[PDB]
Amino acid sequence: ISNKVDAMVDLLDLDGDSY
Amino acid sequence: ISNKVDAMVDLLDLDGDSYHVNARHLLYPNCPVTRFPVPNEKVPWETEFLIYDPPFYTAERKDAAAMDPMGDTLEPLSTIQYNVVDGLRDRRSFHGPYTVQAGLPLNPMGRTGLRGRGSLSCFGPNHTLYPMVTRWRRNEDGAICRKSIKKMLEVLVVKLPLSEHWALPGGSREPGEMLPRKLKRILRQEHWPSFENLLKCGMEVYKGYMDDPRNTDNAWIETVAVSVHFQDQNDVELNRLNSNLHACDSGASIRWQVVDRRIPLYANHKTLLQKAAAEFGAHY
Amino acid sequence: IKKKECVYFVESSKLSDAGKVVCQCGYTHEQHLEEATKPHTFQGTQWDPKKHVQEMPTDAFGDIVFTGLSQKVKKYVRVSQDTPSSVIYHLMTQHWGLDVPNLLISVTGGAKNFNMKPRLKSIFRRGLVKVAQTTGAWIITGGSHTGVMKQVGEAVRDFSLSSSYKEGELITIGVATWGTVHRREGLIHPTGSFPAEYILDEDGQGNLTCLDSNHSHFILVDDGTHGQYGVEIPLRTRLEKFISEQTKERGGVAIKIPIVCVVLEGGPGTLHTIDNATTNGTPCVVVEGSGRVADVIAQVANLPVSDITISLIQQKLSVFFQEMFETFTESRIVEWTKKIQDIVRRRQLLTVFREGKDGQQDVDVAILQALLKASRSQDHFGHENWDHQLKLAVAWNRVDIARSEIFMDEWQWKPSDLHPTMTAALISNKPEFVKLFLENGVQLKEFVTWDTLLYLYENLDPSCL
Amino acid sequence: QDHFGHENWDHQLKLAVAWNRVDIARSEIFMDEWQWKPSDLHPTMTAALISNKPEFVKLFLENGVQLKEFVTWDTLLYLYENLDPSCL
Ligand SMILES: Nc1ncnc2c1nc(-c1ccccc1)n2[C@H]1C[C@H](O)[C@@H](COP(=O)(O)OP(=O)(O)OC[C@H]2O[C@@H](O)[C@@H](O)[C@@H]2O)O1
């Protein structure tokens, strides 16, 4: 559980040439 | 785990101004005399409209309609003249010829919302200058002293015993205006010798209008900025002009102060220093 | 004790050199760093720096501790500009005790102080330390205490004093300029075994600079001059080119030491370094938004070659040095267009650390994506690139990358090809790679040969009973 | 506020000591890159020690206040005059 909550705390910060 | 679930419960609830300002206050330095509100759009009467009425107030001390110790007046009294030089009172403007529409003068840079002069002792634009003396902020050797990459200055400022700010040595020409280029504050603060000789060849920073908090709709302070600058570290002139400090006004403190945008100087003095700190590439 | 190979450029500067442009008192006249030829030389002519600048044994080579900042000893040495890179490498390894690095991390940018977003700080200074903690890498910073070279020192301070772990010491090498360092006086002593102290004074300095506190080692270069800034550049690239050519041996597999550049806010000189790095084939990484030259490159990184919109996009130099964007210079703008085009043209050698899209992955992962992409793009004659990448991954001790990048790709490989790597992993005691190779199908019953056992027993732990 | 140089930072730290808000005292006036020497925290270190705020002691030790140099003879003499009056 402690290793999965860490996987969730970080998951919620997502808001011609021719020469 | 209990401390991290609390960090997650709270995480999921996320679904032009160039007209004179310091003169358009609500109060005036002394007595109630509250001004009339004037928004930014309605400051230039040249292309704006009336429906305002300022609370007439004049001279603040002795005689609103006489002001004999201060010299002039216009109380349906033609007498006075707002042009050329006249007698000991220039009454000219460094912003071109202004308007005498209502018989009384008008500060060209906008309508700041009053009728009579507060403390300025002349309806005509009073003339004054603020000579700032700057040295290059030497450290224990020549070096100079850069803040990040730009050099730093040191101006001379004086704090009056009761005044709660610092001011560049200024003044207003006392007994006469053609008489010495040797302003009254410096005279009281320094034993007058050759500061005149030094100033006459100084560089002119800002000829224009001063946003004093004492402009009403007339009698507005315009100023000229002379900035004598010293380059060497000691000089006959630096050592002399540090040894010529008498002052002795019971608390009047004259300390050399560094230049920054955080000096307790008045707002107009600060913007004048900003103008003077751009000719030499200073820090500010 | 090796004060004879490392020399320093010293020569009288006021033989005949006035200008005067920087009048002050004189061009470092008598009773200064100029001490040797204080009597009359022949003429002096025009200084013209082949007026022989003597290379005598160095007088500033010791151990420096900061008075009231830290309490751990730090090594430094004064080095001439013409010192061969091999001599410096031998000095750094054999006599400073530094182990051969697994990776070079060049940190470049701008000297002028600046601030970024707290999130960017918290991600960058937490990833840069972990890039080195696992790998045993070297951080070639900019030296002194201002800007990008100060922020990396802050990063090292944020680790070595909060989680002060001896296991995995942070090795940051500071390359700066002698003649630019402020208080180098009281640091000159020709018998240098002394632990002298540095008075970290940032106020006193004028057109000079003080050394950063948080740096494991210091290297100072000089021409016997004062106030010059562009002197350490042609000994940093030259040193890095040699360290990259140098090779590691370790247990069974030998690798070529990689190198990477990490940019931040930079001026005209950072852009030139970025261009020179990619030309030699060294990947570089750009963070998503902090600075003048970095952010321009970050924004124009996916566009095809269609440019000189730079007149508009260069506003990010908000202070507008040389007083605005159209008045930098037409020549300098047309020069920067070519440089930006050249940088963007090498897609493989350049990466940008886009915040929202890559930081959640990591900064560590992208900073190792750069090296893996460079190795993949390098010409290799068939199959050599995959095994070189695996060899690098063994030294990285990054099992997550070694899996997700060079085993999730569908290249041809036989289980026998992993035997030289299996031996290195067994010797170095990395059970996580043993598990990975057993998952991929390395049959031990066939891998364990008589010669493999004989070689393994010659590489026991020397500290074992 | 106009402050003549460096006074503003130390005034903010003085306020933060009284706030007993270590999170703000960190995130706002130590995450900003102003110049400071570890000696400048000594008057604040003494106040924190007297008021028994170990969270500020930890913050100042992280920022680099070396106790071996901070603890002077006069500092000890001043500290012993500000013991807990309710203590034995
Ligand atoms: N050690 C140094 N070297 C080169 N100038 C340095 C410097 N210390 C200072 C410095 C001095 C007093 C206060 C604060 C800072 N200055 C100055 C002079 C320069 O005119 C200006 C442009 O700022 P800049 O940002 O334009 O600079 P560059 O882009 O050219 O590169 C920057 C370097 O750092 C390395 O990692 C390489 O990457 C690259 O040689 O600052």
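Just so it is clear, chain B uses Swiss-Prot numbers, and the residues here are 1151-1165, 1235-1503, in order.
Quick check of the header: electron microscopy, 3.2 Å.
For all residues, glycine too, the Cβ spot is worked out from N, Cα and C.
Copied from Swiss-Prot, the annotated features are:
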| type | residues | note |
| --- | --- | --- |
| DOMAIN | B:1354-1498 | domain 'Nudix hydrolase' |
| BINDING | B:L1381, B:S1382, B:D1431, B:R1433, B:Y1485, B:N1487 | ADP-D-ribose 2 binding site |
| MUTAGEN | B:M1397 to I | Only slight effect on activity |
| MUTAGEN | B:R1400 to Q | No effect on channel activity; when associated with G-1407 |
| MUTAGEN | B:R1407 to G | No effect on channel activity; when associated with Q-1400 |
| MUTAGEN | B:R1433 to A | Abolishes channel activation in response to ADP-ribose/Ca(2+) |
Task: For B:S1382 (ADP-D-ribose 2 binding site): intrachain residues, at least 6 apart, with Cβ closer than 8 Å - done: none
Open item on the list: Neighbour count, 10 Å Cβ-Cβ cut-off, for B:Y1485 (ADP-D-ribose 2 binding site): what number do you get?
Closed with: 18
TODO: Show which residues of the chain containing B:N1487 (ADP-D-ribose 2 binding site), separated from it by at least 6 in sequence, have their CB under 8 Å from its CB.
DONE: B:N1241, B:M1429, B:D1430, B:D1431
TODO: Using C-alpha positions only, work out which of the mutagenesis positions B:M1397, B:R1407, B:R1433 is nearest to B:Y1485 (ADP-D-ribose 2 binding site).
DONE: B:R1433
Open item on the list: As a test of the contact definition, list every same-chain residue at least 6 positions from B:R1400 (mutagenesis position) whose Cβ is closer than 8 Å to its Cβ.
Closed with: B:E1415, B:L1418, B:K1419
TODO: Pop the Cα-Cα gap between B:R1433 (mutagenesis position) and B:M1397 (mutagenesis position) into the table, whole Å please.
DONE: 24
- [ ] Provide, as an integer number of angstrom, the distance between the C-alpha atoms of B:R1407 (mutagenesis position) and B:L1381 (ADP-D-ribose 2 binding site).
- [x] 16
Task: Which of B:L1381, B:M1397, the listed recorded positions, has fewest other Cβ atoms within 10 Å - done: B:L1381
Open item on the list: Can you give me the same-chain residues 6 or more apart in sequence from B:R1433 (mutagenesis position) with a CB-CB distance under 8 Å?
Closed with: B:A1242, B:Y1247, B:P1248, B:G1337, B:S1338, B:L1339, B:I1440
Open item on the list: Measuring Cα to Cα across B:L1381, B:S1382, B:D1431, B:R1433, B:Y1485, B:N1487, which the record gives as the ADP-D-ribose 2 binders, how far apart are the two most distant ones in Å?
Closed with: 20
- [ ] Mind telling me which of the recorded positions B:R1407, B:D1431 has the densest Cβ neighbourhood, counting other Cβ atoms within 10 Å?
- [x] B:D1431
Task: Residues in the domain 'Nudix hydrolase' (B:1354-1498) grouped by DSSP into helix, strand and remaining coil - done: 31 helix, 32 strand, 82 coil
